[PDB]
Amino acid sequence: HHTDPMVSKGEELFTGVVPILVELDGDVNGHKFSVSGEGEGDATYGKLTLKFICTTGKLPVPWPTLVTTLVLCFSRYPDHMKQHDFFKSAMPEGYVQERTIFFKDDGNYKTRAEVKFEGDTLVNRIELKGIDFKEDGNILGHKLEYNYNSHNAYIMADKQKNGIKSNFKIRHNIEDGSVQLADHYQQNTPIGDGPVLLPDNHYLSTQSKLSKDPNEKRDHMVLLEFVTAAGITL
């Protein structure tokens, strides 16, 4: 129950637990790979549970480097901030999420994703191109720890494109106790013609836990993610 019928329309699609399917076709320095993911999102708690399988064999990059690529419509927007939820307002027709991810002293990922409903299922369809990576480096050399760290990301409207932009840094732990920086540039634009909610400046707070399925022999990542919006007060 919200005063704004635009907010009601978005909230209605994300009542209860929504099934998620993730598809990624990837090419990093000519290593071609595919990832499939399945799980559930619960926007009420900002909670995602996903299991990803590399369907082409061994993943040629470390799993932690793909967490941000592999669905911000499951973010928990507090009641006083629901007018600022671009991600749900674009559904069900969906949104494009584009990134460039710069790995300091290494290569970059270029990603393009379509996030939309197919019936009751929320689908994230991604293409990833990776170029200029070092053979011996932390990424292609698999020197990252299998873990993730809490981070905040500031969201700004881009009035011109009727979308949003975000720039933010992820620090990946290297197995020697150093850090690999990953500089993220992000833009989102709606797929539909309809109006969307353009937000005031705010931030998303994210926690992620990575685990393994002890019965799974395929190369895989189990992901538990919480995302909460913050930074506008009552």
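One is the number of the first residue shown, and numbering goes on along the chain from there.
Looks like X-ray crystallography, 2.0 Å, at least that's what the header says.
Note: Cβ is positioned from N, Cα and C throughout, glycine not excepted.
Features reported for this protein in Swiss-Prot:
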MUTAGEN   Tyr148 to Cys (Swiss-Prot position 145)  In mut1.9; shifts fluorescence lifetime from 3.03 to 2.74 ns
MUTAGEN   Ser150 to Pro (Swiss-Prot position 147)  Increases fluorescence at warmer temperatures such as 37 degrees Celsius
MUTAGEN   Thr206 to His, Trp or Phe (Swiss-Prot position 203)  Results in significantly red-shifted excitation and emission maxima
MUTAGEN   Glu225 to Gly (Swiss-Prot position 222)  Suppresses the 399 nm excitation peak, leaving only the longer wavelength peak at 475 nm
Taking the mutagenesis positions one at a time (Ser150, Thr206), which has its Cβ surrounded by the most other Cβ atoms within 10 Å? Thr206
Around the Cβ of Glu225 (mutagenesis position), other Cβ atoms found within 10 Å total 22
What is the interatomic distance between the Cα atoms of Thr206 (mutagenesis position) and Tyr148 (mutagenesis position), given in whole Å? 10
